[PDB]
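Undergrad: Have a look at the structure that comes next, please.
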Amino acid sequence: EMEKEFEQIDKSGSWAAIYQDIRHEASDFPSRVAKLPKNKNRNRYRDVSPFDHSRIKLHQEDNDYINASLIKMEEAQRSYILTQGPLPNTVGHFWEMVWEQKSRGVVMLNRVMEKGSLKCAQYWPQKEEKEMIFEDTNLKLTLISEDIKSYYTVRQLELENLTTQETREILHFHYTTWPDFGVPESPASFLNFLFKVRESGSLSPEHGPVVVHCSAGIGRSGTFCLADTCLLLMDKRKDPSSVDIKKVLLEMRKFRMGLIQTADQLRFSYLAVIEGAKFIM
Ligand SMILES: O=C(O)c1csc(-c2cccs2)n1
Ligand SMILES: O=C(O)c1csc(-c2cccs2)n1
């Protein structure tokens, strides 16, 4: 059982050591499309690239590239698109991907500004009456409603395909209280947030995959998917205690590099799953 494994790594302070074994064991696949010169300004970080085998392709004939990966968790029947915080030049691409993949929900785990730097473009409207048009991708985006709470904000946006006049409801779930440094002290507000995303239907197989991002789409984004998948596997399996976080993380790392950036994020992931299991058991 992971609870016992937690006290062991904690009492022994072996987190950096566990983390390094995961680093060592992690898959490595070509990312040739990311590294093409024409795609240099579509990447926020030069060392964070989608693998070619799992990358999302835009349906635009010119350049099909976006820094986004499909994570398919076969046993849990869960898919996620992990992407970087959009750049000023990729906000159009980001909404094209949401449209093309039939995503219901966008999960945002960062603030637009952290540590006095811009971590993300402002890719959604701030007021009902001031909609955004993405001329490059022929999409219009309108803020319908905004529900601001202590730890997160839920926004009801509407996506309109200007080419076809189809419109769709998109839910934007914005976790606003992740600290600039380290991880939250308690996973309570993060779990509440995750249950709120689940309750919306945004993670359900009726819909395209949820889009999850932070700045790079590997650290906080990783913790989100890892906690969701692990909790679902504990509901699905005959023996809940057969669920090994480390194995789940390594399976997710076949789809996108670097998921969980620090030994602190790994410890927090354990804590979130252990705590979440009490509500589930
Ligand atoms: O920083 C930017 O360039 C930016 C953020 S949102 C946005 C646009 C929405 C619609 C057309 S451009 N641009
Ligand atoms: O009554 C509502 O809640 C309402 C009025 S317009 C609207 C939406 C449009 C597009 C997505 S949600 N909802």
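Note that chain A carries Swiss-Prot numbering, so the residues on display, from first to last, are 2-282.
Going by what the header records, the deposited coordinates were determined by X-ray crystallography, 2.0 Å.
In case you wondered, yes, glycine gets a Cβ from its N, Cα and C as well.
According to Swiss-Prot, the record shows the following:
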MUTAGEN   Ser50 to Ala or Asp  No phosphorylation
MUTAGEN   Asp181 to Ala  Substrate-trapping mutant
BINDING   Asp181, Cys215, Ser216, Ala217, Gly218, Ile219, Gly220, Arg221, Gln262  substrate binding site
MUTAGEN   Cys215 to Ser  Catalytically inactive mutant; abolishes sulfhydration
ACT_SITE  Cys215  active site, phosphocysteine intermediate
Undergrad: How many whole Å apart are the CA atoms of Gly218 (substrate binding site) and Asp181 (mutagenesis position)?
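TA: Just about 16 Å between their Cα atoms.
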Undergrad: To the nearest Å, how far is the Cα of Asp181 (mutagenesis position) from the Cα of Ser50 (mutagenesis position)?
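TA: Rounded to a whole number, the Cα-Cα distance is 23 Å.
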Undergrad: Which whole-number value in Å describes the distance between the Cα atoms of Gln262 (substrate binding site) and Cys215 (mutagenesis position)?
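TA: Approximately 12 Å lies between the Cα of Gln262 (substrate binding site) and that of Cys215 (mutagenesis position).
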Undergrad: I need the CA-to-CA distance for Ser50 (mutagenesis position) versus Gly220 (substrate binding site), whole Å please.
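TA: Here the two Cα atoms are 14 Å apart.
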Undergrad: Give the helix, strand or coil assignment DSSP yields for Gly218 (substrate binding site).
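TA: Reduced to three states, the DSSP call for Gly218 (substrate binding site) is coil.
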Undergrad: What three-state class does DSSP give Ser50 (mutagenesis position)?
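TA: It is coil.
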Undergrad: Which of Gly218, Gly220 has the fewest nearby Cβ atoms, counting only those within 10 Å, among these binding-site residues?
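TA: Looking at the binding-site residues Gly218, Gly220, the Cβ with the fewest others within 10 Å is that of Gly220.
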Undergrad: Out of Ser50, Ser216, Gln262, which of these recorded positions shows the lowest number of other CB atoms within 10 Å of its CB?
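TA: Sparsest of the recorded positions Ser50, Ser216, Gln262 by Cβ contacts within 10 Å: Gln262.
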Undergrad: What whole-number value in Å do you get for the largest C-alpha pair distance within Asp181, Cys215, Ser216, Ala217, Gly218, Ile219, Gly220, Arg221, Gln262, the residues recorded as binding substrate?
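TA: Comparing all Cα pairs, the maximum is 16 Å.
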Undergrad: Sequence gap of 6 or more, Cβ distance under 8 Å: name the residues on the same chain that satisfy this around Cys215 (mutagenesis position), in order along the sequence.
TA: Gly86, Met109, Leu110, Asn111, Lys120, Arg221, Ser222
